[PDB]
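S.K.: First the structure, then my questions, so here it is.
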Amino acid sequence: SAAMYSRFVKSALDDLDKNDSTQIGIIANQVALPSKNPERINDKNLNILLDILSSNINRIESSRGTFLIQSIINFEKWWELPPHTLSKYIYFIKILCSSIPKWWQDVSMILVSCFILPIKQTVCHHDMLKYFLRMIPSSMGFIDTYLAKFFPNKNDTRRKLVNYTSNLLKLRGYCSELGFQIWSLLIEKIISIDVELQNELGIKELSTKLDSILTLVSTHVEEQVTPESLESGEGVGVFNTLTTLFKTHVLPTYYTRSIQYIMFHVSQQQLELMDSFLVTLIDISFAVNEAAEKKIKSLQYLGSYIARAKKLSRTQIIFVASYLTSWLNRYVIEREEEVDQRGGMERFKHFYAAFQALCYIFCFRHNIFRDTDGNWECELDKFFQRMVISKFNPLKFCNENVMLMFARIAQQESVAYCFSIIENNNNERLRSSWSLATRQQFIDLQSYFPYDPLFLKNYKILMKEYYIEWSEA
Amino acid sequence: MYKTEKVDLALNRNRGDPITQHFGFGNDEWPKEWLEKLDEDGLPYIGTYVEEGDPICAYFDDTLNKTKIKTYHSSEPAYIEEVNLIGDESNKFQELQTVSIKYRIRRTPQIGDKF
Amino acid sequence: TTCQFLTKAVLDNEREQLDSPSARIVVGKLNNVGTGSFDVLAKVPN
Amino acid sequence: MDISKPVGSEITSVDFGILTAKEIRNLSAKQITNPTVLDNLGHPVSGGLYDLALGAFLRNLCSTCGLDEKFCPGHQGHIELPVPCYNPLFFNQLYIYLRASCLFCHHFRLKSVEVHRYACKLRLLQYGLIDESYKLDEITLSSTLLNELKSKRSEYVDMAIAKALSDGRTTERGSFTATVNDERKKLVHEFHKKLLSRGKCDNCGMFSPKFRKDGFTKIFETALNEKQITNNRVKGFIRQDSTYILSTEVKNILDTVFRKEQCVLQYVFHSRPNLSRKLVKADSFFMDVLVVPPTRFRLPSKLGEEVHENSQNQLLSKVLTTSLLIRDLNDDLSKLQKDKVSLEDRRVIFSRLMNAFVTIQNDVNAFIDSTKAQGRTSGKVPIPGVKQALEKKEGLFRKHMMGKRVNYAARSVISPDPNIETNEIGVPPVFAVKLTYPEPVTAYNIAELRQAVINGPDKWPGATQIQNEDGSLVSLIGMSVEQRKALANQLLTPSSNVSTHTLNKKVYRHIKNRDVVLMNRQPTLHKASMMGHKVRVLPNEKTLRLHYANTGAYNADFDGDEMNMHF
Amino acid sequence: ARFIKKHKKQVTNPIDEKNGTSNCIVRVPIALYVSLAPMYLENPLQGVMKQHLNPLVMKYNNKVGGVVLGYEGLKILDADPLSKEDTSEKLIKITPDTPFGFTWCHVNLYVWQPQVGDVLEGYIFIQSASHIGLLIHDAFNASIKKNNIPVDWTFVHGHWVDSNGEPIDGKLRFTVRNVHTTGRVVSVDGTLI
Amino acid sequence: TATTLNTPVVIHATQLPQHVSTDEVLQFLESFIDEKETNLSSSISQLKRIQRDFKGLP
Amino acid sequence: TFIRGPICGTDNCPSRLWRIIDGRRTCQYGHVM
Amino acid sequence: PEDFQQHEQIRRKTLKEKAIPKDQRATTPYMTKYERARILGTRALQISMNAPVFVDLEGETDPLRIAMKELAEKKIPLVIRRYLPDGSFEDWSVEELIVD
Amino acid sequence: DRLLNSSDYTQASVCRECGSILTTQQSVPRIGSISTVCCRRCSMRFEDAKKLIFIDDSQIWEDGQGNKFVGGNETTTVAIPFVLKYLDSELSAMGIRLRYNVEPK
Ligand SMILES: [Zn+2]
Ligand SMILES: [Zn+2]
Ligand SMILES: [Zn+2]
Ligand SMILES: [Zn+2]
């Protein structure tokens, strides 16, 4: 046996130099068998076959040798082999793809597909990916597409999904260059998260799925992003690519409930991360090139964010108020004259959008805008009234429920008195015009608040430290 | 309008051959929605409304060990009027192989009808 | 008389220049008549 | 045809020519040799007509490309004809040259000088030089004079073409207009008439035995007449320095004549200059192999429930049997010495060979051609060969190009309506809900298409499916309102893929009042019987409604006549 | 009489000094016919770059017969043959069926084209009894098969040892046996005899 | 995979390739790397490694 | 609407093909190919 | 290889000599009914796939209508290449042709 | 659209070199490699090519049966009516060859 088999193969190889190819094929067929069949080549003999093949791999690099090799790459559950034997399989693969890069394509595919397996069971797969990504950097191409190909479907088991993301995160941590494409893949799963949860707001399934996935993603990010990691690290890299994917996926689709909380949460790790997000939102909501609907969505994001994000500093908030009243004061000064001119009140979507956001911000954070004296930051008392009585008549065109709540609160705070303007408004209604073909999308857009409370059990608990519930404000 | 269709599952059999297919249901597992249109014999209850795709016939096929179903083909829905069992001569013994189903189609006079 | 004219074309080693309406329909080419009688080009700055 | 799958390569011309047996053998995916098509388990017989190298067939995958019955384009194979056959297309032309030949000096029996005069003229006509070809005839100043005449005509042709190329009048690709083509055709006719008009060879003075034919492509050789055998041996000293005749003899005769008379043939067989520089070969009139077309062009048919063999296969298998049978005659033929061996078997072997050649030649004729086949069992009516399939009934051109069965579109009885515009058409909702434009999704229409997708397949104006950027379709049919709302919210998501980044999704919507259709009433005898109307969807209607002002154009009567709506 | 034989490796790559290796970096001018997407109608050069050229970088390309390192001096050929090579307004013909343009371009490619016979140097990164694995210019894969290594060279557990009993390391000089190009990344087959 | 959107319809060299000195390879790598600052990222990374070697490093 | 056969041409099923007469063929999650 | 380049340059040069001097143009200075329709359709196609648009949409959702608007203001960046029957041609910009 | 789009519009492979639309096929690649589009007319059987310089790897392709070929890689796709393929097929049965000149070369 032990030495008999050593002969059997040694013969087989001689026989292969002669092209008979039978002996090898007998062996190959024996190793190709399924993990279940008792008649599959056993460890000890496999130990032998392997160590002999590794010792002179060039003997096999032939058309006659192809089938044998294919049969070993396709060895079922190899990661399941006993330590010592597993080690010989690994050394063989290592040896093979070094003298023949061609097979790395076949080996890695199977590797990636094993990403559906738990972390504890993949060490060998990553060890191998790390190794050959380094020595064959050109492989990153097709192996990236594998990342795509083998992503579990939304229907597939949660453990499959949760695993295949756990691994992708692990992969990210030693092959940075794939980092963006990875994050793009997870996010684009993104869309499935958008699917999960809004409509429902089986369903019990998607909840705990989407819940298991996000809680994972965000905790990995909490670790990836840290001050130490921000100065000399790839923390910056992660924030960037997550902010990019926010601008390209989350914001537009722009009716997601799963998913914008990744940004809500990473944001509030560090003061500058918040700063970067605010200014980023501000940018999108007042840029001259962008489409009005984008500007309106950002403004909803902006207002919802300031209201909800617990870790915000008084001054970052006053910053946003100071931007909005400033931008608003200018609008009224430069544009009120255009109202009694030809056109409709829609010409001013953007005005209402911003005034909404500011009103909304005042609802949640009015207690902050009183300085030590008891005076109002940004002269909110004097400012709100001016807009409310302007010709734009914000109260009529903004979200009805916010305008109402602002009325209540503003009146209570001696800040502004809107309630007669409201009365006048829905009286004129029973008896300043806007089509309604396009007037509805706006009412729709002004009703959505991307950081209204979460309904995913765990995530919610995790967010608490970062969230202000209405009851709190 | 009335249309008569002939369902004859002796159409394949090579002359006085063993009989593979018999009108009725087998004991394998088959839809059950089928009994909405079809009586126990595998023939449709008289009066039944029948639109495209519905069963008008059920038989058990021996070579398939399954219970199969001739479906209604017109895009115009109809009702079952007469179902005739056309037995065979040559002295009895033979079981049911030929049936005629007469459909009734409503014509409230339509646009494009000529007068 | 398809095969006659075909036989003639082969023995002449003819090239179909594809200019007739019939020929262009055969090969799936946009007709030489009509909105097809000129080309369109885009003026691009920078 | 999809506006997001552009094509860069473009076909600009087509060249007609002849497949050589060398090409065929090289390109072939499988040589077919078995008359039998299927086995007892309905699988393709290997080496038979459904051999899987010729393409996927039924369940099975193509053995050449590995593709399924859907993505496999099919591949051609070939049959090896054990003995050369005349290509039935060209037998008349073969006949002309054969008759024109001198079986002694192997030139055409027409005097070399004349033949050269035709070669000069035709060559000039390749360049469209009509005036010059008449001037060529203006050239004159016994065998010493003639070669100088030939020579000076030759230097005229060269000088004329050179001059024509230097100024505008031609390119190296020639010049080919109707007037040129007319002059060319006359000359070739004149040339052929003069070829067959000669008895005694003008060049060596001998008589060749006359050749006679069939309508079934057989060639007979009539032996020499008395005065003519006398004439021939008188010329015997200068040369010193009926019966069926096999296709192989004929080919050898023409092979040599085509070598000798190559110059003239080079222009008789090319209306344009022959840049390719290929020789004109006698083989072109013969076939040593047959191309077996791919399996997808030779599928069986189902007449309701019963399955019928493909008729082109029935014909090809007859070629196959005869082929095997001749390969056996050829096997016993070699197992002569007859160095020993008594003569007469010579007569019987010939008898069997004639039989084989005749019947294979008949089967080929019948296919190109059932016309060239001996009428079967007086009755039955012939089975169409390939020629008759291409030419049969109204023909491919009229039945599938002039006219076609069409896909999207609708048909209905028309009814009058004074309340739509004279340029509209009243569309019943039953149509409006099933007809979609494929609308590409953009910033300007995302609102609209969102709603359509939400509305679904069955609420008008809705949508029946979505095309993704990777071309794939998603059906909205089985779906709930929530699933649809989900898909509607991802209509305009960015690209997660560089390769499809230039594309947007498409929504297969129901059509609406913004839209235009093409209305048609047959017979369509002028263009106003096919006009564009603006769509106006009308609730509760079951017919197409058309303003009276259009009856004139369409010649419509409202007596239950129908129109087609094309979208 | 017939020449498909114009796909024969004509690299020629020169030997160097002060050195001993072959210089395989080369600059080749090309013409290429490419599509321009409608989104790039205001940025045609940008579009040609992002659609066609960028994807060529650091991949083997069958036509230049090497790995493309990069590109310089992209120019669109105006479909208006009457304009000056100067002007920044150009014509690009639009497909009949689609909104896409197609234009010719000229660009310059920098190509690493190791042909057979050349002498290269690699950094050893792996040593089994079956092959030696090297990295040329710290970028491209090389491999010397067990029996392209001279016969008196021996192996141990592992790492190779040469003719004189001393181990080999780091930089190694080999000659090109074949260049495999069809895989995910380029790979060089090298010999030492 | 390859479509008319990401792949040239045809490519042709217009001249014989001209060999370039190390000093030139370096000047080109320099500017090409600068001008271009996911597939492109991992590629300039590799170019960065090559320009390192042409300066003699690890 | 069932035929089980032809799994699904989408590698996050394979979920389970019924053919509609219009030849889309539809799998339950809602690929139409 | 060197001479195919030359061959191409000759082809392209003679094509332009057909495609002709601006100042030697001789066809109608009016846009033809055919040219108009195709210009509209083609520009509409480009709009449907996110071509930069040179005019204010003012609520329009039909890309054909957007094109029409662009045409009206003479902001369509297209050029018509008219072929004479010998294959030589005149380039006319959409903006310069008189539209009616 | 009707001839164009209803009719039988088909994107098909041509060999730019011999001008055929009938002699192309997909290569059958080793596992891991990608399939390419090749012309059976313009390529040599592998043996015969050896028997007449070194042969590049990208220049070899294989079919399903297993035969290796050298060359025949000058293919593209053109848009043709499907019925053209049928006509070309019938013509080659009769020994007749259509040769499509494709541009760009
Ligand atoms: Zn195939
Ligand atoms: Zn003679
Ligand atoms: Zn699916
Ligand atoms: Zn070819």
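All residue numbers given for chain G refer to Swiss-Prot; the residues shown span 3-35 in order.
Method of determination (from the header): electron microscopy, 7.7 Å.
Here the Cβ of each residue, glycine as well, is placed from N, Cα and C on the backbone.
These came from Swiss-Prot, pasted as-is:
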BINDING   G:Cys10, G:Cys15, G:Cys29, G:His33  Zn(2+) binding site
MUTAGEN   G:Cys29 to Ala  Impaired binding to Pol I
MUTAGEN   G:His33 to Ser  Impaired binding to Pol I
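Walk me through the surroundings of each of these features.
M.R.: G:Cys29 (mutagenesis position) falls outside any helix or strand according to DSSP and counts as coil. Within the same chain, residues at least six positions away from G:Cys29 (mutagenesis position) with a Cβ under 8 Å of its Cβ are G:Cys10, G:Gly11, G:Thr12, G:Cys15, G:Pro16, G:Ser17, G:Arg18, G:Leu19, G:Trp20.
Within 10 Å of the C-beta of G:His33 (mutagenesis position) there are 21 other C-beta atoms, taking all protein chains into account.
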S.K.: Given the Zn(2+) site residues G:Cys10, G:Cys15, G:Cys29, G:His33, which other residues of that chain have a Cβ within 8 Å of the mean position of their Cβ atoms, reported in sequence order?
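M.R.: Apart from the listed residues, the neighbours are G:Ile9, G:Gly11, G:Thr12, G:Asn14, G:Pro16, G:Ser17, G:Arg18, G:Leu19, G:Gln30, G:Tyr31.
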S.K.: Do any of the recorded positions G:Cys10, G:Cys15, G:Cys29, G:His33 touch ligand 2, in the sense that the CB is under 6 Å from one of its atoms?
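M.R.: Result: none.
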S.K.: CB neighbours of G:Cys10 (Zn(2+) binding site) within 10 A?
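M.R.: Excluding its own Cβ, the number within 10 Å is 19.
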S.K.: What subset of the recorded positions G:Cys10, G:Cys15, G:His33 has a Cβ positioned less than 8 Å from a Cβ of chain D?
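M.R.: Listed recorded positions passing the 8 Å Cβ cut to D: G:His33.
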